[PDB]
Amino acid sequence: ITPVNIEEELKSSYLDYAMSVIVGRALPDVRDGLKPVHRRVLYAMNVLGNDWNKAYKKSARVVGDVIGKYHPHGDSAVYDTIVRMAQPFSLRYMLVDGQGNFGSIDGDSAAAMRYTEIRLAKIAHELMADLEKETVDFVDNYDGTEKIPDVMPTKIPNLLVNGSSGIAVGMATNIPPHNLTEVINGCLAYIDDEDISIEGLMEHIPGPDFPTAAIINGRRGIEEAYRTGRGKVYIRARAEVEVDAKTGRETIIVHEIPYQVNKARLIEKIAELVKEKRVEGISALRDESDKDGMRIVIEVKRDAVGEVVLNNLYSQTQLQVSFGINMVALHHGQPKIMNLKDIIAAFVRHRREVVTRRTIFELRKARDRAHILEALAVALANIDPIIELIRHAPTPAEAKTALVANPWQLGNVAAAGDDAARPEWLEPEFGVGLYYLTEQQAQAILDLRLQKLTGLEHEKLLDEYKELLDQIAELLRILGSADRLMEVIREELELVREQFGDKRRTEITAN
Amino acid sequence: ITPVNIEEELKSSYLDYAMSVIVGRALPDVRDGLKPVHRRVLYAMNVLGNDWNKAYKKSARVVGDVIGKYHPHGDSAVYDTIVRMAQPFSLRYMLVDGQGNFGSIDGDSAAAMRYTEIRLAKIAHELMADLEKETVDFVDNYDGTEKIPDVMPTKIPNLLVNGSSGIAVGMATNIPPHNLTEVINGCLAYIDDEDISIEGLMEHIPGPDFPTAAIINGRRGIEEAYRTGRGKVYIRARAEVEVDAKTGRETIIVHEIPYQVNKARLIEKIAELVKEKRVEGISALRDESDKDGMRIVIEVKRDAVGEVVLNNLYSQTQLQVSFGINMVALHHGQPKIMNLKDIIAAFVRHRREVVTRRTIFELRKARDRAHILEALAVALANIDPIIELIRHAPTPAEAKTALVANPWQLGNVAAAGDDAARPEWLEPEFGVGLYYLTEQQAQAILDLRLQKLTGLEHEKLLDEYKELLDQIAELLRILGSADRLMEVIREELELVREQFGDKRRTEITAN
Amino acid sequence: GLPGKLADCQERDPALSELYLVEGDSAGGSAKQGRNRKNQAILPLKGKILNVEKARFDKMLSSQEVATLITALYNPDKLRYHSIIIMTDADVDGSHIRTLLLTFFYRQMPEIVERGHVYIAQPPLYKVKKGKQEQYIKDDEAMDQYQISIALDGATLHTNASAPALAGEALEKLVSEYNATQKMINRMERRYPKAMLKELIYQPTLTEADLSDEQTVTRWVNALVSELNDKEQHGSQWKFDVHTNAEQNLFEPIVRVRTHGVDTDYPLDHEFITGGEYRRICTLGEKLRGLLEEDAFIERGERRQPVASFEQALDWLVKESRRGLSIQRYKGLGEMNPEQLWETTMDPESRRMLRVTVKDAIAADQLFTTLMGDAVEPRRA
Amino acid sequence: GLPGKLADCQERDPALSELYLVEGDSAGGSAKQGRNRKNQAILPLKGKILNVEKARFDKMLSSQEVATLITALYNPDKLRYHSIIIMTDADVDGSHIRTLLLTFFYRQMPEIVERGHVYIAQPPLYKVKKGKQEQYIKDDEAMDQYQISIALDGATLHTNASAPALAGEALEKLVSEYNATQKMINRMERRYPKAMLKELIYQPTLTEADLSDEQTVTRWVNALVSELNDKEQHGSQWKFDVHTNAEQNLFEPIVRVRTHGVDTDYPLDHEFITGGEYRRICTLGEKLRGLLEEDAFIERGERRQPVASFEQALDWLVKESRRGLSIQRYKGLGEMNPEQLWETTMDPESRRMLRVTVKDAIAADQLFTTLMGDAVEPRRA
DNA sequence: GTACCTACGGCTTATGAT
DNA sequence: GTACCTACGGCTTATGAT
DNA sequence: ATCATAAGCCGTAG
DNA sequence: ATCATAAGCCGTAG
Ligand SMILES: O=c1ccc2ncc(=O)n3c2n1C[C@H]3CN1CCC(NCc2cc3c(cn2)OCCC3)CC1
C-alpha cells in the first residue's frame, strides 16, 4: 500500500516545526518574562517543597524530577539553564541560591551535577505567591496526566528587570536589564495617570542597568529604542591614568569590564596585539585581581602620554562593544514589537485580573465555612434531644434522615448581614425561630467530638463567626469598589519596593 | 607548621582502602546474596511506591532519587546495574520488569536513561515482605540523616538462585545459578533432618541451571565444588548433523550457545578461522535466527563426514568453555569459603529470627490495641454521668483530671484470659466492679465521635475484642512452641514453591 | 564508513533490498533487533546535518557516509539500494530533520528523486487499550473520530419531540456538525467574546428586515442581556445600547460589557449579519431550537440521566466513555518493543509507506534560506 | 602538555613556586578561581593512573604530562618547582590514588623524595555550626572530643555521695574512661554476648579465691541470672550451670542462655579470670560501685533530671547537647566555596602540610603487587 | 548528538624461547 | 574519569576584491 | 582607497 | 619437541 504523495509535503512539515518553536521554545511572554523551561523548573521546585529557609538539596533530585514529569528534552539543557540562574554576574537579581563551583568570569565551566546544592531565594516566593488559590489556568502535560500553570501570578515585572535573549526561526529578541525601584516608580506614575507620555516615563526611568557597572555614552540610542523598539547603545569600561608622586612612570588601572566579556580571551588578545606591534606604547602586562575586586594593571611604555594609547584601545579593544536592543515578545501567542507603555499596561491588567480572581476564591471559601459553622452552632444549641434521637436510632443513615426530617427550635441564646451569609447554590427553602438542615450539615453534626462541650468552644465559635462576617463584608466591598482595588495594588507595590529596593550600579554620562 | 612524618604512611592508607572495599562493595552476603547497590535500589523503589500492578515510570526519577539520598557514586554504575537486572538472558529470575530497548545477546547496548520504563516484578515483593514491622536493623546514610535496612527480610535464598561474580582487592567469587523447586526441596529435607549428609543433599539437587540451556559433561567438577568450594565445569553447546532425505548435503544446526558468549564475535571468529584455513570442511556460513528461536546454519564442505569437523570446533571454538566455580561470601563481615550446608543453615537461622521478631511486634501491637479498646468500651458503658461531668467541667484538662480521679461502676452488661490482655509497662494499680483509668485512656475517651452511639458499634467492638483475644492467644502459643514455628516455616516454603515453581532448562549428561 | 554502522542484508542484488535512516543509538538498536535478516539494511545517524544552501562548499564534508554507502556520487553507473525509506520520530524535530534530508536529496541527486526511489514512513501515534480491545491510532483526526465512536456506542435518546427514541446516524451526524461548529467558534473566538457566541445558540433568530421596528431590536437585546446576566457566575456584568447610524434608521444593536476594570462595546453591522459564520450559527441555532430537547433521556448503556443542556448531556456521555480507557503515546522510536516496531512499521503486508514526486520547478527551496522569505512566509493569520 | 591544563604563576624562579595535583574538572575550577596569582600552580588530572610495577614498560606512556612539566626525566639538571603538594579527597578512592602517586614518585625519582620536596595536604573533614559558633573539624577523634566537650559544658551532678556537687575535670575523666571501656567492650563483643558484659558493670567483684565455697559461686551466678532474666525485655531467657573440672574443685561457673531456637554455653576459666580485659572491667565496676550514683541530679544547664542509670543520664545529656547543632561534611573538594578552600587549605599562615621521609630500604612496594602478599597481608584480626 | 583510558583476579589463548 | 559536531538570527570583526 | 566575503558568540535543542 | 611470557574479557569503580 503506497499512495502517491506530492512533493509539497516539505512545506507542511517545516511550517509545523517553525510554528511550534516560535510559540513554545524561545520567545518569552510579556506577562511574566519567563521561558517555559524556567517556568517548569520553578513549578517543580515549589511542588517538591524546597523553600529558602530549609536545608539544601542535591541537583540530581531536581533534574531527574523535571525530566521525569514535565520537561522531556534531555538533561544538559536543563542543567545549563539552572546553572545560568545561579551566577551573580549574569542576572541582576538571581533566583536560584546555590552552593558550589558555579564557574566565574574566567570562562571556567561549573562542576558536575553531582556536587552542587540549590534552593530557592527569598525573591523567588514573590514570583509564585498565591498559586493554589485558583488564580490561573492549568494545562496538561505531554501525556495528559498532570497539570501545569500557564502563567505565574507574579508581583514583579520580570520582563523589564532581567530580560532575555532568544533566537527563533524567523525572529530574534534582546532586552537589557533595569533597576527595580525605578520600574516600581514608573508603575506608580502610570497608575496615577493613564495617559502619561513617553517623556514622562523616561523621566522616572533614566536608563538600563547591568550586573557589573560600566559607562554609557549615547542617549539617542536608548531613546529611539524605548520609543520605537530598535536601537543601538555603546558600553565603555572604566579606567584611568596613574602617575606616582615621585619619578615612577605612567600606569593604567582597569576596575570593571563590559557586559559578557571573557577576561582570559581579552588578556590573550591584548598580548597578541602588542606582539603584532599593531598597537604602540605597551611594555608588559600584569594582574592583581583578588577577592576584593578585579584589578588589571598595564605598564605604559616610557615617554608616552598613554591617553592616545587608551583611545586606540577603546577603538580596537573589546573594552568598547555595542549592543543590539530589540524588543520582541508574545502578546496573545503572536510576536509583536512592543514598546514600554504596552508592557506596563499588560502588567497592570494581569495584576488586576489576578487580584479579582483571588478575591472571588477567598469569598467563596469563607462563605462555605460560615455556612457549616452556622449549622454546627445550631446543633450545639439543642443537645439533649439530639442525644436521645441518636440513642434511639439504630442506623446512622436513619439518624441523619431523622435529623433532616424534623424542624428545630433555635433557642434564644442561639440568635448578621441582610444576605451574603449563604452560598449561591443554596436554595431558598433552608434557613427560613424556624430552621432546617441539609445532608451536609447533618454529616458535619454527626462528625463532632466531645471536646466541643466546654465553656471555651462556644466563645471560640462565636468569635470565628463574627470574624468571618467582617471578612466577607470587606471582600464584598472590595469587589464592589474599584478605587479600593487600586489602593490595594498601590499598597502592595509600595511594600514590594520597600522590601527589595537597592542602589544603582552603572552610570550614564551623556556624551 | 610541617610536622615530620614517616614514609610508613603508605601502609595505613592502602589497608584502609582494601578493608573498606572488601566489606562494602564487591562481595555479597550469605543471608540474602545481594550487593549493597542492589539493596539500596530496591529500597528506594519500595519507598517511592512503585509496585508491579501500577503504571510504569521513567528511569530518570529512580536514578536521580538513588543518587540523591542513598548511593553517592555517580550515575553510570547505577544505571548499568539497573539495566543488568532487566535482561532475561542474564538472570534466571529477573527482578526489574522493564519496557524498552534493553540490548540483546548481539552485544548491543541499551538505550539512554531517558527512554526506558521500569517497575518491580511480582517476585520482588517476596524479597521485601514484612519490612515495616521492625524485623531488621536500620543504618544511617552517608550524612546521618536517613535510615537504611541492613539485610532484607527475604523469603527466597537468592544467593543460590542467582549468585554473583565480584573481584575485590584480595579475593574473588563466582557462583552458578540453580533451580528454585530443587532448592526448596533441599531446604525441606534439611528442616526434617539436621544431620543430613552431602550425598543426601546432592540427591535432591542434581546440578546447576542457566538462563539459556546447554549441556554439561563432568560430574567430578560440580561434586568437588559442592563438597570443598572450588572446582571446574565444562559447558557444551547443543548441535547435530542433518542430511536431507534426497541427495542434498550434510548440514549443521546450532540451537543454543553457552553462557555469556557474544554471537557476533563468535561468527566473526569462525569466519576468520575458515579464512585462515586452520579449520577444514567449512564452505560458507549463514543465519536464520528470528523471533521463534536462535538458529545458525553451517554448510559442510562436500565429501566430509563433518563429525571430525564438529569435534575440531568443540576443541577450538568458543562452543566449549570452562567455568571457575569458587564460593566466597561474607558470614559476619569476613570472607570465608563456605559450602552448601553452611549456606542452608544460615538461611534457616535468618528465617527463624525474622519470624520471631515479627511475631513479637504483632503481639505488642495487638496488646496496645486491646488495651485502648477496653477503656473505650468501659466509657461506652456509662455515658450519662460522663456527659454531665463534661458539661460542668470548664477546662478540658480539668475534665480529664476529674475522669482520672474517680473510680467507675462497670455495669453488668459491660462484663477474658487470666492475663496477657494488658501491656508490660502497665502497673498493677489499674484495672483491679472496680476499675480505674489512665491519661491515655481518658484522651481516647475524649476523642470519641457521635457515630459510636448506634446499635452497631457495640457489637462491632465486642467482635473486635474477641478477635484480638483469639489472636493474642495464638501468638503466645506460637512463641511458646517451637514445633509450631517449624510448621509455619514449612507451610510458607511450600506455598512459595507452589506459587513460583517451573521446569528445568539445562541438562546434565554424565560423560 | 562501510564498517562501524552499516548492517547490510544477505542479498547482494540491488532492486530488492531496503534501506532505512533513523537516529543512531536509541532507535538503531531496536531496529536491528527487530528487523529481518534477508533484505533489510539500517544506517544510523548522528544528531543533525548541515544545510546544502545555507552553507555550500564542495569541500565542506563531515560524515559523507550516506553518499559513500549509497553510490559513488555519476549516479547512473552504481545504483545499489533501489529503494530507500526514511523513518523519523513524530515530534517537531523529526519533521525538521526530515525537511533537511529531503532538501539534501533534492539538491544533490535529482534523478534518484525523479525515478521514484525515496519513501516516507508513517509510524503510529496512539496506542489505546480498553481491556481486551486494543487499537493502533496514527493521526489526530483518527483519534478524534475514535473517541466520538466510543462515546456514541449505540446510545438512545428519549426527548418529547416527534421521535420517541431519537438515536442512530442522525444523532451521530448532529453531534459531528455540532463539534465542527464548536471548533469554528473556538477558532473565531480570537475576535469576539465567547458568552454572546455561546448564547446565540439558544437565542432567537435575526434578520435584516428587523431594522424597521425599534421595539423588536429592543426586546431582542433585552432578552440577550438578561440571559447573559443570569448565566454570569463570574465577576462581570452586561449592558445594552441602541444606536442609529443612518439617514433614517439602519438600526444597529450594541452590547456594553463591563469586565474587571474597563468596558468594551461590540456593535453589529450589515457585514456581521451577512457573514457566513453568523449564517452557519443561525442555521445551527434554528436546527437546535427545532428539537425541543428539554426533557431528554439518553442511555449508554446501563444508565440514563435527564438534563436541560444538550452540551451537558454530551459532556456526561464523554465522561462515561472516558472513565476507564487507557492510552499510550509513543514519543520516540526507541521506546517500543522490537516486535511491535516490526509489526507496525516494517511488515511488507501491514506497513503504509508514502511516495514522493517531482511535480514542478519552483523556488520554495530558494525562499527556504534568505531570511526575507523566512520573515514573510509566516502569514498564518 | 604545557598548554591545555597547566596554569603557572607570574614568578619564573624555581624554589619559590608551589604546585598542586587534584582531580581535574570538578576540583580544578574551584582551585583556579580561589588560588593566588603570584606563586601558585595547578595541574589537573584525569581519573586514575597505571601502576609502575604491575605493568612496567618504558614504552608504556599515555599522559606523561607530569614528567614533561616537572623535569626532563637526568633530574639534577632541571629542578623547576622545588615544592610540590598533593591535594586529594578524603574518601577511600582518594587514599588509593594517593598511594598510586606515591609509589610512582618513589620508583621513578628517588632523589626528589630524598631531598624533601613532596608534601601532603590535610583538608578539613567536618564543618560544625551552632548558631554563631562555627568550627572546622578534620579528624574523627577530634570530632569525638568536640562532641564530648559540647556535652560536658560545665555540668554539675548532685548525688548522695561524699561530694555534694560532683562536677568538673573528675567527671570529664570518668566519662572519658567509661567511653574507652565501652569502645573496648564493643570491640570484644565479637567473641561473647553483650548482656553479661554489660551486667558485670553492676554485678559484684570476683576473685580466684572464691573457688573454695560452692555457695559463694552459686549465689553469684544466681544473682547474675536473676538480674539478666529481669532485664530481658526481648525474647530470650537465662539459666545457670555449676561444673567441677579438677581433682577436687577448681569451681567454674557456666551460663546457659536460650536464644530463638538453640542454647549456648559460656564457661569461665582461669585464663578468662586473669585476662587484662576482665581486670579492667572489674576495676571500672569497683570504681562505679564506689559512687552510690542512685539518687543523682545533674544540670546542663537550665534543667536537671534524676535517673537510676549513669549511662541513661549520659545519653540524656548527649541528646540535650545534640538537639540543635548543625554539621556539614565535605565529601569532595569540588563542593566548597573558593574562599573557604583558600582559607582552609592554601593559606601560607593557616594551612597544615605534611612532609615525607626515606627511612629505610624495604620490600613493602614489592609485597604491593604479587597477589601473595596481597592474600596474606590482610591479617587484621 | 556520540568513544576511549585506567584498577582488580582468574580463566583462556596466542607466541616465541630453549 | 573526561570533548567535540550540528541548527537557529543578529550583532560584530577580519580579509581580500574592484 | 573603498566594497564584498568569510569567521565567532550569544541560548535551548540534538 | 616442550616450557616461560605476554595479551584479552568478565563487573563496580575512577
Ligand atoms: O557521548 C559521549 C561521547 C564521548 C564523550 N567523551 C567524554 C564525556 O564526558 N562524554 C562523552 N560523551 C558524553 C559525555 C558523558 N556523559 C554521559 C551521560 C551523562 N549524563 C549525566 C546525568 C544524567 C542524569 C543524571 C545525572 N547525570 O541524573 C538524573 C537523570 C539523568 C553526562 C556525561
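Just so it is clear, chain A uses Swiss-Prot numbers, and the residues here are 8-422, 427-443, 446-524, in order.
This entry, so its header tells us, was determined using electron microscopy, 4.0 Å.
A Cβ is built for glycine as well, from the same backbone N, Cα and C atoms used for every other residue.
The active site, O-(5'-phospho-DNA)-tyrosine intermediate annotation in Swiss-Prot covers A:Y122, and the record cites experimental evidence as its basis. Record note (Swiss-Prot) on the mutagenesis of A:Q106 to R: Resistant to fluoroquinolones. What Swiss-Prot notes for the published mutagenesis of A:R462 to C is this: In gyrA462; resistant to cytotoxic protein CcdB, but not to the quinoline antibiotic enoxacin, has no effect on DNA supercoiling. Does not interact with CcdB. Annotation of the natural variant A:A67 to S in Swiss-Prot: In PPA-10; quinolone-resistant. One natural variant catalogued in Swiss-Prot, A:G81 to C, is accompanied by this note: In NAL-97; quinolone-resistant. Looking at Swiss-Prot, you'll find the natural variant A:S83 to L noted as follows: In NAL-51, NAL-112, NAL-118, NAL-119 and strains 58, 158, 218, 231 and 235; quinolone-resistant. Recorded in Swiss-Prot as a natural variant, A:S83 to W carries the remark: In PPA-18 and strains 233 and 227; quinolone-resistant. In Swiss-Prot, the entry for natural variant A:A84 to P states: In PPA-05; quinolone-resistant. The structure shown retains the original residue. Under natural variants, Swiss-Prot gives A:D87 to N with this note: In NAL-113 and OV6; quinolone-resistant. Quoted from Swiss-Prot, the note on natural variant A:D87 to V is: In strain: 202; partially quinolone-resistant. Recorded in Swiss-Prot as a natural variant, A:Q106 to H carries the remark: In NAL-89; quinolone-resistant.
All features noted in Swiss-Prot, drawn onto the structure.
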residue : record                                                : DSSP (3 states)
A:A67   : variant position                                      : helix
A:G81   : variant position                                      : coil
A:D87   : variant position                                      : helix
A:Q106  : mutagenesis position                                  : strand
A:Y122  : active site, O-(5'-phospho-DNA)-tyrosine intermediate : coil
A:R462  : mutagenesis position                                  : strand
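Flanking an unmodelled stretch of 2 residues, A:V443 and A:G446 have Cα atoms 9 Å from one another. Highlighted here are the recorded positions (A:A67, A:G81, A:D87, A:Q106, A:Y122, A:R462) whose C-beta falls below 6 Å from ligand 1: A:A67, in sequence order. Counted within 10 Å of its Cβ, the other Cβ atoms near A:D87 (variant position) come to 12, all protein chains included.
Measuring straight across the break, from A:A422 to A:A427 at the CA atoms, gives 9 Å, with 4 residues left unbuilt in between.
In the structure shown, the C-beta of A:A67 has more C-beta neighbours within 10 angstroms than that of any other entry among the recorded positions A:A67, A:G81, A:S83, A:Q106. Checking the recorded positions A:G81, A:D87, A:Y122 against chain D with a Cβ-Cβ cut-off under 8 Å leaves A:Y122, in sequence order. Each of the recorded positions A:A67, A:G81, A:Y122, A:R462 was checked for a CB under 8 angstroms from a CB of chain B; the ones meeting this are A:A67, A:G81, A:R462. A Cα-Cα distance of 14 Å separates A:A67 (variant position) from A:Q106 (mutagenesis position). Spacing of A:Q106 (mutagenesis position) relative to A:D87 (variant position) is 15 Å (Cα to Cα, whole number).
Spatially close to A:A84 (variant position) yet at least six residues away along the chain are A:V44, judged by Cβ distances under 8 angstroms. Look at the Cβ of each of the recorded positions A:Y122, A:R462 and count the other Cβ atoms within 10 Å; the largest number goes with A:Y122. Closest by Cα distance to A:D87 (variant position), from the recorded positions A:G81, A:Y122, A:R462, is A:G81.
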